[PDB]
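**Student:** Have a look at this one before I ask anything.
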Amino acid sequence: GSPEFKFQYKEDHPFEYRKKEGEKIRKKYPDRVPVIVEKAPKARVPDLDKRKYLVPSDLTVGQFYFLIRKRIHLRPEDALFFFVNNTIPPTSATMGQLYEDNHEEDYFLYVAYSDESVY
Amino acid sequence: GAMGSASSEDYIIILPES
């Protein structure tokens with residue numbers, strides 16, 4: 001295929017493809033979950049070529065946040081907030097906990113990141 | 001449609017041997 005940089009609205013329409021993709025990746029990697037990576041407005045964070053990712057279900061939210069913090073090389077004083085499908089889980093939860101809470105007919109997980117929480 | 005791939009679908013996995 002080809003790389004693209006567009007919002008979820010693109011894959012929000014082909015429900016048949018979104019399901020097929022979720023179904024194939026669920027069977028290919030059931031110990032992992034497909035995650036959408038998107039930056040929210042008002043943020044002050046660098047961009048990286050990451051749109052669609054796959055993470056293990058057993059990864060603790062605090063650890064996951066740390067890996068991405070180090071990935072974006074933010075200052076230690078730099079604020080950072082993550083939102084999984086409009087919700088804010090505790091850092092003691094795991095990717096499998098939020099994946100269960102977000103279980104959909106498409107089987108995709110949406111994750112947003114920002115410097116400040118501003119709709 | 002009906003997909004007929006061989007290679008897995010495009011998704012960046014982040015899972016090293018560690």
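Count begins at 1; order follows the chain as displayed.
Looks like solution NMR, at least that's what the header says.
Placed from the backbone N, Cα and C atoms, the Cβ positions cover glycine too.
Just lifted these from Swiss-Prot, have a look:
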type: MUTAGEN; residues: A:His13 to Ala (Swiss-Prot position 9); note: Abolished interaction with ATG4B
type: MUTAGEN; residues: A:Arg32 to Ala (Swiss-Prot position 28); note: Does not affect interaction with ATG4B
type: MUTAGEN; residues: A:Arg51 to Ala (Swiss-Prot position 47); note: Abolished interaction with ATG4B
type: MUTAGEN; residues: A:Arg71 to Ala (Swiss-Prot position 67); note: Abolished interaction with ATG4B
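Can you walk me through where each of these features ends up in the structure?
**Tutor:** According to DSSP, A:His13 (mutagenesis position) sits in a coil region rather than a helix or strand.
Within the same chain, residues at least six positions away from A:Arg32 (mutagenesis position) with a Cβ under 8 Å of its Cβ are A:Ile25, A:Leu54, A:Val55, A:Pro56, A:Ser57.
Neighbour list (A:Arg51 (mutagenesis position), Cβ cut-off 8 Å, at least 6 residues apart, same chain): A:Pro3, A:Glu4, A:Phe5, A:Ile36, A:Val37, A:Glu38.
A simple way to gauge crowding: the CB of A:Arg71 (mutagenesis position) has 12 other CB atoms within 10 angstroms, across all the protein chains here.
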**Student:** Do you know offhand how many angstrom separate A:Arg71 (mutagenesis position) and A:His13 (mutagenesis position) by C-alpha?
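**Tutor:** A:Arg71 (mutagenesis position) to A:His13 (mutagenesis position), Cα-Cα distance: 31 Å.
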**Student:** According to DSSP, does A:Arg71 (mutagenesis position) fall in a helix, a strand, or coil?
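**Tutor:** Where A:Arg71 (mutagenesis position) sits, the three-state DSSP reduction gives helix.
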**Student:** Of A:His13, A:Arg32, A:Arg71, listed here as mutagenesis positions, which sit with their C-beta under 8 angstroms from a C-beta of chain B?
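**Tutor:** Among the mutagenesis positions A:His13, A:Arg32, A:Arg71, the ones whose Cβ sits under 8 Å from a Cβ of chain B are A:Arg32.
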